[PDB]
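S.K.: Mind having a look at this structure? Questions to follow.
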Amino acid sequence: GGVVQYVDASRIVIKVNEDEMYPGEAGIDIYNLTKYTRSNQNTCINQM
Amino acid sequence: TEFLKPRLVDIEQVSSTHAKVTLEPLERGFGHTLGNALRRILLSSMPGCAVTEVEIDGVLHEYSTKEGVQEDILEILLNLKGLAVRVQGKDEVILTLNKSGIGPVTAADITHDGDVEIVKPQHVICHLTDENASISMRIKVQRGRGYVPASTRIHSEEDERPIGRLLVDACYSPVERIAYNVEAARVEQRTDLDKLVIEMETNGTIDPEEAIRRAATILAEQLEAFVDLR
């Protein structure tokens, strides 16, 4: 859990709450989204 | 002979996109005929303006993203496809847009033009989510009628296009819904008359009276061939 610090069409950064952090980490989670990738059936895979 | 010809009487204006018109003098049976003909013509052949081309700085194709923009290029093009623009005096104009900072990018941010009016300034185009984010677009608006897919405009071409010019499907018609009703008239001399009420739903950019008169002109121009000797 936390608060959305940065949001983009291909990237999301979450600022983790201090109650869920570890003692020696910056406490940020980065999610990179797959955009317009080929599937096994030659279809489109896209995350928004 | 005893044919009481119709005349435009009243034009209520419910909203910016909703209006009603009335034609009071009608003989028995003419109301439905004219209503159906006018509905078909209004739904089929009205002219309008639509976006046909978009160019964005640092974008090569529609299957891509832009840093600091929450929407994909495809979603931005779809949003631009629903932009209502009224153009007077010319059949082709190029608009420009520039914006910076964090916030939505609405139709009000388009650079002002002398002979171009934006009917709905609150139409959201895209959102910016970074303080250093910026966007710049060159939007081309044309005039036409019907529905012209871009995959058909690519066929009708003899000169190549540079990389970065994004084509958009054009929906020229400004009319969505048409509904008509026939009700009895209030002429005391003849209690066998009826009036035709036509309800229109548009996106602006068109005047109801002008649309009705254009439909009538098209119908008469079509009937000119039947009227003649052959």
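Chain B is numbered as in Swiss-Prot; the shown residues are, in order, 6-235.
Just so you know, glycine gets a Cβ as well, placed from its N, Cα and C.
Pasting the feature list from Swiss-Prot:
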MUTAGEN   B:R45 to C  In rpoA112; temperature-sensitive, blocks RNA polymerase assembly
MUTAGEN   B:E165 to K  5-fold decrease in CRP-class II promoter-dependent transcription
MUTAGEN   B:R191 to C  In rpoA101; temperature-sensitive
S.K.: Pop the Cα-Cα gap between B:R45 (mutagenesis position) and B:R191 (mutagenesis position) into the table, whole Å please.
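M.R.: A Cα-Cα distance of 28 Å.
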S.K.: Can you check which residue among the mutagenesis positions B:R45, B:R191 has the largest number of Cβ atoms within 10 Å of its own?
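M.R.: Counting Cβ neighbours within 10 Å, the top one is B:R45.
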S.K.: In angstrom units, rounded to an integer, how far apart are the Cα atoms of B:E165 (mutagenesis position) and B:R45 (mutagenesis position)?
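M.R.: The separation of the Cα atoms works out to 38 Å.
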S.K.: Test of understanding: give the count of other CB atoms lying within 10 angstroms of the CB of B:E165 (mutagenesis position).
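M.R.: Its Cβ shell of radius 10 Å holds 6 other Cβ atoms.
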